[PDB]
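Student: Got a structure for you, questions after.
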Amino acid sequence: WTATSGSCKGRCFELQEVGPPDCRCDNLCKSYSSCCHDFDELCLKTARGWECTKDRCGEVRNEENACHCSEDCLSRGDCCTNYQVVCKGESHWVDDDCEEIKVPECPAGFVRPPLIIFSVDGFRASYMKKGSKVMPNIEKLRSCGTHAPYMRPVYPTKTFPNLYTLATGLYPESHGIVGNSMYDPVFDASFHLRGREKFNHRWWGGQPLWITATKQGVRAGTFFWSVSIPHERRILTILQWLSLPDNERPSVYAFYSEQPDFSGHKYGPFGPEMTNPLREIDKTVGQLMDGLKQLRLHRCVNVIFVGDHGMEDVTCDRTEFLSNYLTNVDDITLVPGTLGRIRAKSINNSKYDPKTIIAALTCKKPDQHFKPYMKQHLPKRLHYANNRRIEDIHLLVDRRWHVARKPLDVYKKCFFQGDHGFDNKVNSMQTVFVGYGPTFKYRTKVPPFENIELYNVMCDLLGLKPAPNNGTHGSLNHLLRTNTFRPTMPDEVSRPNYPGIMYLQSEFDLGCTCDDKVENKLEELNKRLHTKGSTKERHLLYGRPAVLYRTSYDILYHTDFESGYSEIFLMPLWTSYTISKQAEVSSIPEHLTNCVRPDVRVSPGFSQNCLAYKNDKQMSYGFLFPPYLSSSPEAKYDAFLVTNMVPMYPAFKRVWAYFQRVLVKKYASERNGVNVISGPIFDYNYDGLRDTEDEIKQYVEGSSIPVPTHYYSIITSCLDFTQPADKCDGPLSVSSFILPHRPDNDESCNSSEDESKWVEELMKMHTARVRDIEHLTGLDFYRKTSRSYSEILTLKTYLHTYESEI
Ligand SMILES: *[C@@H]1O[C@H](CO)[C@@H](O[C@@H]2O[C@H](CO)[C@@H](O[C@@H]3O[C@H](CO[C@H]4O[C@H](CO)[C@@H](O)[C@H](O[C@H]5O[C@H](CO)[C@@H](O)[C@H](O)[C@@H]5O[C@H]5O[C@H](CO)[C@@H](O)[C@H](O)[C@@H]5O)[C@@H]4O)[C@@H](O)[C@H](O)[C@@H]3O)[C@H](O)[C@H]2NC(C)=O)[C@H](O)[C@H]1NC(C)=O
Ligand SMILES: O=C(NCc1cnn[nH]1)[C@H]1C[C@@H]2CN(C(=O)OCc3cc(Cl)cc(Cl)c3)C[C@@H]2C1
Ligand SMILES: [Ca+2]
Ligand SMILES: [Cl-]
Ligand SMILES: [Cl-]
Ligand SMILES: [Zn+2]
Ligand SMILES: [Zn+2]
């Protein structure tokens, strides 16, 4: 109940929220059914439309009009946006040539340049080029301001998860809005696009920009607009708020368009009916920019034009049904669509086995247009596991397809031609970014980035200190004319040991054999130097990674590679090596097939042993630096040191071996040498963060040798490929992966064929940013380069997607 007897007289779109049983006059009141009796009458005028005509010029102020063309409208702060154009012979904003905004041109009383977020739903990245002829206002913003060719959304590529990520800089797994539709098992409740449940505070974690702003003394316009407030009223309300007295006026604003998403669903991303929604958006943009020109704020305000996700061709006939795979289909709940989330229909039923579900959904049809995963095996780049609202069973659906439970769910629950929600690296899902204003750069294109990075920038644009988030602060400094923020490298927490030769062969009882006794002052002082680091500036090109946590570890030097060896985890945390274009692949000779040699620099007690692998019938081992790439038959003995050894499922060895024997060499040819850093990752609790020693869930049987959940590699070269990797003068190029360490190759339906048919494809799927690896290892890479730290931060956030041209 709400005693909605009070009035909105002069209170139209008030900024503070008055609580029950009183009536509200803020743009949220319609959603809570708590508006004052007269809200519509007074606060939602429509009469005479939204534009000034030649006959309205210098009229008599009639307060019933939606907007005004009277002489005092400028002062009242409520002219129609084209007022000055029709009446005072002024031109539209779009018609003026853009002049660089070298400094903020702000009216007296304005303490800082305001920020307006213009968000557009379902604005596919390629609309900027393909609709450019019908979007002149947006095209002016783009070309005069700062733009990316596209901006990467978060997964799932849906509205709620993406808007709240924009507002908070957090992955959905962290902010809690993991879908437009969710079931929380603790609440025993469901969150939907419709309904009032979504209005409970308990769903929304993190700290959104408008709370960040309020808590630091900066006032915000609302970020929630009612469906029945037309877009023209939204612009005018923003312009009214900009006319408020200094101490009442917000510094940050939001506008939201349901278009072009709404039509995209009906007509597909490029349906002929899509031209008009794009015209409308532009018109709205024009109105804002004209309005700001009137209030003399158009060279003062920073405007961000941004979308939440793109749009793909999807139709009903492209539906895979679970009923065609499962017999017991009625014992599951499925969150359907462009992604799939499965859980049991009841918990009172413990006969429910996710293992049988995954098995029944795996490579069962040659054409399968989805792939099942346990959430912990989803590509780490999606960061879509660490929340109780994410069901253990996930289906990644092919672009252009849907998953549903039964046929009845699709005809009784074709009316659509577009959808979104797919894997966030899919081209059709990419959306837009443009920044325009004093604080942004002039006529500047920047490389694509992820939307998790904007919260930091919007905090900078507003002199705010960002709440802790998943952006990398400084990675988008190259967008801005002037920077609030100077990023600095984290300090190293653990310094390495540099052990010498300290142990004799006979002190080791590892159960490891090797045929290596086939034995000159020249070539004996020479290999001492190798063990001292005479070739370190060859294999360690960007300085040692910094260990950002307290631990105990050794640096080990060799002819062909350098490693940071953990005495705790009994394996390297990282292994670094360079393969030049010239370098050659050789094989593991017949007498050295099972060679494992004790490392005389590390004690028996801090070594692995061959015995454990012999007892463990599920677990084999591999090497971080690959024998195949030794520079000499003499150097190859180094690769077999117990300290280069890591536990590997025979199934995983297949992936690893092909990477090491074929792909590294291929990459070195194409990129003119590559530097490779590889290592283990332990993330048993799938929070995307490194696990501590006392969080290890899997050991090699009867040992203290922990079993990695993943194996990473970072592959760096010169961006200018005419220069060798080891003599690069300028910017770097990088690609990385985090491969799940799994006992089977069930993920790859073609894995029974030659590795050259499926391995590279699996690696591509599990592509990664260096930054993701940093979170997972507690390491910090690229500490010693000739490049600026801001540029290195951009490099660290880069993701190689392997998608074709946008
Ligand atoms: C991306 O960036 C974020 C933010 O920096 C990182 O997440 C942070 O990581 C650490 C380590 O896991 C967590 O620290 C723990 O914090 C709790 C106390 O936490 C409470 O207070 C904080 C601060 O005000 C608040 O943010 C927390 O909110 C969580 O819980 C709410 C329910 O009570 C929920 O509504 C909200 O969405 C959020 O849940 C998420 O995080 C929790 C972990 O706390 C997780 O279980 C859940 O599934 C959600 O993902 C909370 O009230 C201490 O008691 C512990 O000792 C410990 O220090 C931070 O809480 C966490 N912050 C946030 C906002 O999630 C991510 O690790 C990073 N990801 C990557 C990949 O780098
Ligand atoms: O259900 C919806 N759309 C569904 C649809 C319609 N047509 N197609 N799909 C709407 C999206 C919501 C947010 N809001 C608002 O105005 O958003 C501004 C904002 C900006 C940022 Cl950057 C961050 C945040 Cl959190 C909010 C009105 C809401 C209801
Ligand atoms: Ca972890
Ligand atoms: Cl969803
Ligand atoms: Cl296999
Ligand atoms: Zn959307
Ligand atoms: Zn949509």
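Since chain A takes its numbers from Swiss-Prot, the residues it shows come out as 51-463, 468-573, 576-591, 617-887.
Heads up, header says this was done by X-ray crystallography, 2.3 Å.
Here the Cβ of each residue, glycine as well, is placed from N, Cα and C on the backbone.
According to Swiss-Prot, the protein carries these features:
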BINDING   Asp171, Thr209, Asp358, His359  Zn(2+) 1 binding site
BINDING   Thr209, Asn230, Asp311, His474  1-tetradecanoyl-sn-glycerol 3-phosphate binding site
DOMAIN    54-97  domain 'SMB 1'
DOMAIN    98-142  domain 'SMB 2'
MUTAGEN   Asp171 to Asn  Abolishes lysophospholipase D activity
MUTAGEN   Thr209 to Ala  Abolishes lysophospholipase D activity
MUTAGEN   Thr209 to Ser  15% of wild-type lysophospholipase D activity
MUTAGEN   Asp311 to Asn  Abolishes lysophospholipase D activity
MUTAGEN   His315 to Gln  20% of wild-type lysophospholipase D activity
MUTAGEN   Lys430 to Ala  Impaired secretion. No effect on lysophospholipase activity
Student: I'd like to know which of the recorded positions listed (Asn230, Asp311, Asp358, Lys430) lie near ligand 7, counting only a CB under 6 Å away.
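Tutor: Cβ < 6 Å from ligand 7, in sequence order: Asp311.
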Student: Any idea which of the recorded positions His315, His359, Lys430, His474 has the thinnest Cβ neighbourhood at 10 Å?
Tutor: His315
Student: Taking the residues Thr209, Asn230, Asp311, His474 listed for 1-tetradecanoyl-sn-glycerol 3-phosphate, what is the greatest CA to CA distance in Å, to the nearest whole number?
Tutor: 14
Student: Among the recorded positions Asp171, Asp311, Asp358, point out the residue whose Cβ has the most other Cβ atoms within 10 Å, with all shown protein chains included in the count.
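Tutor: Selected residue: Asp358.
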Student: Which of the recorded positions listed here (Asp171, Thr209, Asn230, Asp311, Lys430, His474) have a Cα atom within 10 Å of the Cα of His359 (Zn(2+) 1 binding site)?
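Tutor: So far as Cα distances go, the recorded positions lying within 10 Å of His359 (Zn(2+) 1 binding site) are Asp171, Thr209, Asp311, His474.
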Student: DSSP says what for the domain 'SMB 2' (98-142): how many helix, strand, coil residues?
Tutor: 9 helix, 2 strand, 34 coil
Student: Whole-number Å only: compute the distance from the Cα of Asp311 (mutagenesis position) to the Cα of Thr209 (mutagenesis position).
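Tutor: With the alpha carbons as reference points, the distance is 9 Å.
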Student: What does DSSP call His474 (1-tetradecanoyl-sn-glycerol 3-phosphate binding site) in the simple three-state scheme?
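Tutor: Note: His474 (1-tetradecanoyl-sn-glycerol 3-phosphate binding site) is coil by DSSP, not helix or strand.
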Student: Taking DSSP as the reference, which of helix, strand or coil describes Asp311 (mutagenesis position)?
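Tutor: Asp311 (mutagenesis position) sits in a helix per DSSP.
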Student: Tell me, how many other CB atoms lie within 10 A of the CB of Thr209 (mutagenesis position), whichever protein chain they belong to?
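Tutor: For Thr209 (mutagenesis position), the 10 Å Cβ neighbour count is 20.
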